[PDB]
Amino acid sequence: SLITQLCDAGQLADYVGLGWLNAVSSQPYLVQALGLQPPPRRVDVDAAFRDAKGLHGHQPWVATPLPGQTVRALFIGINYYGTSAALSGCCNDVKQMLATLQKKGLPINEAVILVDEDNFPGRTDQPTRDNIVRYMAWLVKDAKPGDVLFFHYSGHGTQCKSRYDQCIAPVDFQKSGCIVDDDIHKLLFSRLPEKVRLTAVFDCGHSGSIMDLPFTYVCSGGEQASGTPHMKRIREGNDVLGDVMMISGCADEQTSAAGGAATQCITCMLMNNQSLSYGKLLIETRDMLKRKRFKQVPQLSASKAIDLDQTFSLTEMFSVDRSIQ
Ligand SMILES: [Sm+3]
């Protein structure tokens, strides 16, 4: 069962009530580039899954359960307090993400929140290298047909040397090193079975990766509502069985005549109440970003060529655009 009354397990967090939807900054914040990193310790997926066996999340709010589906979620926000790598807006991104999901009544069975902000209601643990890795394995490990997964990262993205690649920096990166995108892809995407939907939001400043995903679409300045966009194949081969959807920000691909963009994109998308298609919704989001003086335009990437005429959702399997090979 899912907890449906506030008396079941007692009082649950009202994140909207704490002002996390409308009373926090939804403006860009500055992300200073971390710079080149030494080579990371590569992920041992077996150890990751081993270390994930004891772990659980909690139900963050009551909502109406979706029949035949369970929802699990992992949220990671890192402000790197006290360091030269300090960021002002990453844990705040998680705040808005959490409030937006609540406001929309996404019925999450178990959530894990890894933030470095003190006294953050519902904080599970610190976003260390070992916690990010093991909780990533936690998120995907019990995935059965019908399951819905949600992943959110706000923090530094950077490049690191190989023994270059894109990588994200845990709060303890100084001591434990970064995590390469190859390993994130292997943990979070590669192990999903068929008929499992995942949405992953990566809000990391500069490193606008798409995590080795085969399909992408960038909603650049020249796209119009009265156009018909399609995803493109940008990588040969595919190791992802499940339905993975990734939201991130990149530089405009239109030829010309930092922090918080990916989070505004997915929150604006969700807060739009009118059941728009991926395509129409991305135009509106692109306009919102330009309005609020974001550097980035929205980028949708996926493990299949999504028909962008399909309605946007967090819970549904993809309708495939057969015209994309
Ligand atoms: Sm890579």
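Just so it is clear, chain A uses Swiss-Prot numbers, and the residues here are 3-165, 172-265, 280-347, in order.
Going by what the header records, the deposited coordinates were determined by X-ray crystallography, 2.1 Å.
Keep in mind that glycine also has a Cβ here, set from the backbone N, Cα and C atoms.
Here is what Swiss-Prot says about this protein:
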ACT_SITE  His158  active site
BINDING   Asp173, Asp189, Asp190, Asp220  Ca(2+) binding site
MUTAGEN   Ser156 to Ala  3-fold increase in catalytic activity towards substrates
MUTAGEN   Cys212 to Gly  Severe loss of catalytic activity
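Here the features listed in Swiss-Prot are placed on the structure.
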| residue | record | DSSP class |
| --- | --- | --- |
| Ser156 | mutagenesis position | strand |
| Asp173 | Ca(2+) binding site | strand |
| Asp189 | Ca(2+) binding site | helix |
| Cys212 | mutagenesis position | coil |
| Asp220 | Ca(2+) binding site | coil |
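For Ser156 (mutagenesis position), the nearest neighbour among the recorded positions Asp173, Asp189, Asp190, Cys212, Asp220, judged by Cα separation, is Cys212. Sequence-ordered, the extra residues of this chain that approach the Ca(2+) site, with Cβ no more than 8 Å from the Cβ center of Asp173, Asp189, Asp190, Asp220, are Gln174, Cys175, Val188, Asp191, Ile192, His193, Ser217, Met219. A gap of 16 Å separates the Cα atoms of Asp190 (Ca(2+) binding site) and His158 (active site).
When the C-alpha distances from the residue listed as 'active site' to the recorded positions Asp189, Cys212, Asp220 are tabulated, the minimum falls on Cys212. Cβ environment of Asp173 (Ca(2+) binding site): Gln161, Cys162, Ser164, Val188, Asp189, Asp190 lie under 8 Å away, each six or more residues apart in the same chain. Distance between the Cα atoms of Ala265 and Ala280, which bracket 14 unmodelled residues, is 21 Å.
With respect to ligand 1, the recorded positions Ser156, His158, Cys212 contribute no residue with a C-beta closer than 6 angstroms to one of its atoms. Annotation: residues between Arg165 and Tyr172 (6 in total) lack coordinates; Cα distance 9 Å. Residue density at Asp189 (Ca(2+) binding site): 21 other Cβ atoms are found within 10 A of its Cβ, drawing on all protein chains shown. For the recorded positions listed here (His158, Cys212, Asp220), the lowest count of other CB atoms within 10 A around the CB belongs to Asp220. The separation of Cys212 (mutagenesis position) from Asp220 (Ca(2+) binding site), Cα to Cα, is 16 Å. Within the set of recorded positions (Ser156, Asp190), the lowest number of other Cβ atoms found within 10 Å of a Cβ is recorded at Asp190.
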